[PDB]
Amino acid sequence: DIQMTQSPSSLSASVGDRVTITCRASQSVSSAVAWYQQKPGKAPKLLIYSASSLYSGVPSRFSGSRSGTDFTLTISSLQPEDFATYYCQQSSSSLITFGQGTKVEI
Amino acid sequence: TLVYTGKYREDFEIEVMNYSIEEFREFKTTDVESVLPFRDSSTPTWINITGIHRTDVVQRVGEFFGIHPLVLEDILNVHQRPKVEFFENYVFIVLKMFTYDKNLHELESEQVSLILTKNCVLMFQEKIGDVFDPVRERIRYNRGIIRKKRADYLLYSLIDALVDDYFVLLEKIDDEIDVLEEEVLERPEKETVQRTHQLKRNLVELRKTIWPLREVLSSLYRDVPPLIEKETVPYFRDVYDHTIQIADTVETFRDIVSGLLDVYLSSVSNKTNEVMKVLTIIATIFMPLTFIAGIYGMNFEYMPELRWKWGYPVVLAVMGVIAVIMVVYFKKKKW
Amino acid sequence: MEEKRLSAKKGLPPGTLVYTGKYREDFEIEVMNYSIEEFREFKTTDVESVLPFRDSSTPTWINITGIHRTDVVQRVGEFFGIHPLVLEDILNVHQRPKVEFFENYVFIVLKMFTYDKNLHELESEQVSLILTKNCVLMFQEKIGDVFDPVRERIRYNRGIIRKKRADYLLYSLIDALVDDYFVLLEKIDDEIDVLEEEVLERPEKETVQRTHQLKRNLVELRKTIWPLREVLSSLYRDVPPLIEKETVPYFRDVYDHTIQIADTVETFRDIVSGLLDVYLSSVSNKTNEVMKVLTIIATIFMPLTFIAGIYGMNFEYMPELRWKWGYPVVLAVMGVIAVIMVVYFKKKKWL
Amino acid sequence: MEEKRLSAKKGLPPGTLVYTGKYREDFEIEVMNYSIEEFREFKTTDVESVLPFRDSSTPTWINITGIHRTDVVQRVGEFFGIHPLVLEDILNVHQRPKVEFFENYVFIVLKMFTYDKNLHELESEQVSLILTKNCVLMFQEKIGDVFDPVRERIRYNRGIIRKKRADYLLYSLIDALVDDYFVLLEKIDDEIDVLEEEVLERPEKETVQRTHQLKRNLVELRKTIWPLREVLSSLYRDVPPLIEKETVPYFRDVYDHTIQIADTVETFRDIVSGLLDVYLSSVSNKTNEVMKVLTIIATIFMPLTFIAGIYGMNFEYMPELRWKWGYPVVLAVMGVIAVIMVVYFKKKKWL
Amino acid sequence: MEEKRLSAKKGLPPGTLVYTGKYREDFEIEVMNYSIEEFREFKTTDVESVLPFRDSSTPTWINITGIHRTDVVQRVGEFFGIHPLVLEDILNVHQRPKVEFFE
Amino acid sequence: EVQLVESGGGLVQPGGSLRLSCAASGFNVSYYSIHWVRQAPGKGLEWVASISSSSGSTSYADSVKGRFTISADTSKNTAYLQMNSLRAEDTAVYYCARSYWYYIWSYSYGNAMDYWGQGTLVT
Ligand SMILES: [Mg+2]
Ligand SMILES: [Mg+2]
């Protein structure tokens, strides 16, 4: 099993700021890390795949980076619609594993 | 004749698993005789000899199983690319397990020989530590279809475990490639260059070891002598495709690391300009000052060195003005 | 002149023939008749066995080694009804690989390379193959060739080598030659790898000499490989009546193999071309290290030798003629400036 | 190649044909009629004697050495029905080799080169060969040609040149020219080997000039030789009526010779491209070792100058205070630091 | 070269066809059915509309832009009788130019 | 157009069973892989199982292995997940998500779920 941790457990920021959430993988996942966004009470929405690629139709505020075995999701400029929880997948193995989620609030 | 070549003198143990449709027995011992009677047994057996630096055991089992002493010396030989040899009594293959250290980026290789003889497989290793634990539990706990089939499927399973370990090693190397690719671009020092050189050598070693593995797995499913049985062709085909994947990744990584080396090597040949600028500016600054100081240092006893208007402050002021003038001589041509 | 590549200064009438290579030692005719039933090997220095085997309906492989005896070559050419111009082509060792089709025979010239370690020198030997009726003639120069596996297949009833006519024999010989090209490309790949390592981490003049020699060898291979592509393409497409079909698919694989060899040779040429620039920049980096050492010592030394020469002059009205520990003060200043200069070097990673 | 109209240039009035080359020091005419029975030769500068050989049954060859005089060229062209554009192409020396096909004659423009030792000049001159009916008109810029072997072959009756028609004579002349190309390539190989030994051993300044001159000569040879492949390919494949289909294999052999020459030129170009990088590496090594020496001298003589300046000071209260004859002690400390620094360099292996 | 069949890649279910590129933005099917008399241009996104043009007598040109949707490629290959290995070669991007002749 | 609908959820007794159905519209379940994702009330997402209908190869999380079983029917384009021996920690919202594969290197592949359903609560 591949265990991913993620920090911070909750990040508070205002609109127009830059917010970075970082995942650390216990084992080595090549680049198959995915970033999803889930607003409260609704299904998750895919944002980023392959640690640096953007899903079609996702605004360019979000971006992804990978340093070796830890990944970062960076939002350059926040908006009132980006105040939700963000999750983190490893998909190198056949057993997908999620992060515990980070709630970006005001 | 029959000399050991490697560099391991730590441990030597023998292990045997005899499994059937229903019967299973696993044990470990250190006497060469106890593994001998298993040859004539119809059950599929796996025999493992961890330490081959004891040549006597290797020769004894080779004589017992009726194999050519030349392949005995090939087993004792450790610096050799993987190969496959089909003989009527037995089929003999050579593979290499790789291990990597992320703390200190180095690649360690171990030569492992596998001999298939009817209802038995014989494995000769260098040191203690294997990549075959998954198949070990596959036989032990009866999960999977390993028990139903004969020793050909056991050879297939061992090679499958080998290529799986290759995949894990490739994952580690991919992470190292990413770290180094970022570091070279954003942190240029000498340690990065040494790491890049080490990485290029390691990838060259991987290429030299994996390219013959493709040919070995191609031979094990194309020529397919009667030892392997026609029921095991697709599995060796799958392992061949896995080897193709590992290869293509290896050349991709080699190209990337060569590009990194080219980038850094291009960054060089401009440090010469900077260092030459430093040397020439400090020389042009300080050689005139030393020149004047030495000229006023000579004791000819007739120089107008009397106090007059104070000679020493005047000399120092003129010398400083000359030094400032020489400094101003620079930066006119963007120096 | 002989050691130099080209010695083909011939002129001379275009109807007369003479051997050109450097090998004038051995001579042996090995005839191998075979069929589904049984085979027959006649190895001799006599010209008696080679002559009548053309009429025999069973496939035969004549392997004549040693063209320094041009008389037997011209005699078997005259008896077999072979044009003198292609005889000249056979004896001409400088001829590039090619194929020519006639109404009775098909004529091919190819180059086989042998590469020995610790003597980085490709050796090229010409082999000529004339397929006619039910026989294949193999003109070669030295003893020792790569066609051992096809001989084993013929004698030991393995493969389809005995089921078909001489066309499959020609296919098998060309395939063996291509496999020899592959193994020699493997040898050259190993040499390129070790030379790349040595260029990167051991810059010597000997390294440059090895790089130049390897460049010459790869240029020789690049010159030779493309005519092989052309000859295999011609055998693939043209389909002369001597080729009895159901072997054009067998020649397709050899054509693909030749394409692969050409691409590998081109990549090798690219690498060996980049090697010299890599060596240049590595030597420049070593020179940069020399610059680092000299500039560091100069900048940490010359300024304070100027300082030491400041009061070195003796003035009649000299400041600080008698102060407490003046020389220790100068030494302390020297040490302080040396320490700060070392600090700057540590900051800049130069030292 | 039609319309019977000359090109239009500003300086020239429209109706004038002008020589283009630079050689005007010679003029000769020779006529050689050859056949099975005997052979006739005569060198008459008068242009009337070549006319009756227009309609000779036996094949004849008319050589005009020196076309600087446009009168002779234009008169011969008008007499033989040569189109004025063809006449201009004969006179226009600065033109790549080519062949034009006409219903009455075949027109060919080629070049032959000369190489002079101890003087790196790869010059050239254009020769025009026109085959019409049963006579071959060959125009040259000046004296000096490679057609002497063909002449002596005709004289001595050796070979089969006199047993066929003018097409075989044209083949013989082209083959002689191609052999001249072979000789030139061999001489250039000699020069390349000498230059390679020089650059790998003695990197002087003139070596760069020689390398670049040889590179330019090779590029000129490639530019000249690439259209020659089209020349011979047209002569072989297009099979014009005047060839009469007998000389297919000979023309094919000459085409193969041209292909081999082109490949040899490419090989030489690759080697020449390598030599410049070899030279750059060698001079880099020379600079590196010279700076070795400079560093190992300056570094060891800087601290010694420190001690010399410090202890050769001028202070009344300065702690010299010679302790048990301490001047040799200072000299021994100097020796100690010198030995330390040379040992450090030996460990670093700079010296 | 021997026989040809779909490769088995580690980490994937057997017989899985994957797009190996980086563009996942666009998808359309543009059909040009032309003849000596008049042409027919038809740009769409539904994949069942273009399939019946396999049996058209007049020349047809079916341009599918965007192969990141492997289901469309698989459906087109299934209807047109294209071998699965050919479909994998279509989807596989890291591939030098090549030609293959089938029946 | 692409849509995933989850049904079959509801309250159930411990140690029992419950079958969840994932109906897919706008795409064929045969050509893609279908995952079940479990989110506990006020907790992070968890992975349940994955089905590749074309190949039939299934994958399960080690925390629900054996108890849960996943299958797919191509005729109805439906993905079924039947849960046996349900325990206290299984009360959560279950989503059904379709995923494609992408190519990183010649040896590694990853998958990202594009379309998710609304989810169904199970207690
Ligand atoms: Mg002084
Ligand atoms: Mg320099």
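Structure determined by electron microscopy, 3.4 Å.
From the backbone N, Cα and C atoms, a Cβ is placed for every residue, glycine too.
Using a 10 Å Cβ-Cβ cutoff, D:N288 (mutagenesis position) registers 16 neighbours. Here Swiss-Prot describes D:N288 to L as a published mutagenesis experiment; the accompanying note says: Abolishes Co(2+) uptake.
Counting every protein chain shown, the number of other Cβ atoms lying within 10 Å of the Cβ of D:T295 (mutagenesis position) is 21. In the three-state DSSP scheme, D:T295 (mutagenesis position) falls into the helix class. Quoted from Swiss-Prot, the note on mutagenesis experiment D:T295 to S is: No significant decrease of Co(2+) uptake, but abolishes selectivity for Co(2+).
Quoted from Swiss-Prot for the published mutagenesis D:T295 to M: Strongly reduces Co(2+) uptake.
Here Swiss-Prot notes a mutagenesis experiment, D:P303 to A, G or I, with the remark: Increases ion transport by suppression of a kink in the transmembrane ion permeation pathway. For the recorded site, D:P303 (mutagenesis position), the DSSP three-state label reads helix.
In sequence order, the list of same-chain residues 6 or more apart from D:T305 (mutagenesis position) whose Cβ falls under 8 Å from its Cβ is empty. The mutagenesis experiment D:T305 to L is recorded by Swiss-Prot, whose note states: Abolishes Co(2+) uptake.
Mapped onto three states, the DSSP output places D:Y311 (mutagenesis position) in helix. Swiss-Prot documents D:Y311 to F as a published mutagenesis change and attaches the note No effect on pentamerization. No effect on ion transport.
Quoted from Swiss-Prot, the note attached to the mutagenesis of D:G312 to F states: No effect on pentamerization. Abolishes ion transport. Within 10 Å of the C-beta atom of D:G312 (mutagenesis position) sit 11 other C-beta atoms, taking all shown protein chains into account.
Within the same chain, no residue at least 6 positions away from D:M318 (mutagenesis position) has a Cβ under 8 Å from its Cβ. Among the mutagenesis results in Swiss-Prot, D:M318 to A has the note: Impairs pentamerization. Decreases ion transport. The residue drawn here is the original one.
The local packing around D:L321 (mutagenesis position), expressed as other Cβ atoms within 10 Å of its Cβ over all shown chains, amounts to 6. In the three-state DSSP assignment, the secondary structure recorded for D:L321 (mutagenesis position) is coil. For the mutagenesis result D:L321 to A, the note given in Swiss-Prot is Impairs pentamerization. Decreases ion transport.
When secondary structure is read from DSSP and collapsed to three states, D:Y327 (mutagenesis position) falls in the helix class. There are 10 other CB atoms within 10 A of the CB of D:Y327 (mutagenesis position), with all protein chains counted. Per Swiss-Prot, mutagenesis D:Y327 to A is noted as: Abolishes pentamerization. Strongly decreases ion transport.
Record note (Swiss-Prot), mutagenesis D:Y327 to W: Abolishes pentamerization. Mildly decreases ion transport. The unchanged residue is displayed.
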Notebook entry, point to check: Least buried of the mutagenesis positions D:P303, D:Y311, going by other Cβ atoms within 10 Å?
Noted result: D:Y311
Notebook entry, point to check: What Cα-Cα separation, expressed in whole Å, is found between D:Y327 (mutagenesis position) and D:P303 (mutagenesis position)?
Noted result: 17
Checklist line | Near-C candidates in D:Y311, D:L321, D:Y327, the mutagenesis positions, by Cβ under 8 Å | finding: none
Note to self: Please report the Cα separation of D:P303 (mutagenesis position) and D:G312 (mutagenesis position) in Å, rounded to an integer.
What the structure shows: 14
Margin query: Could you check which of the mutagenesis positions D:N288, D:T295, D:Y311, D:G312 is the closest Cα neighbour of D:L321 (mutagenesis position)?
Written below: D:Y311
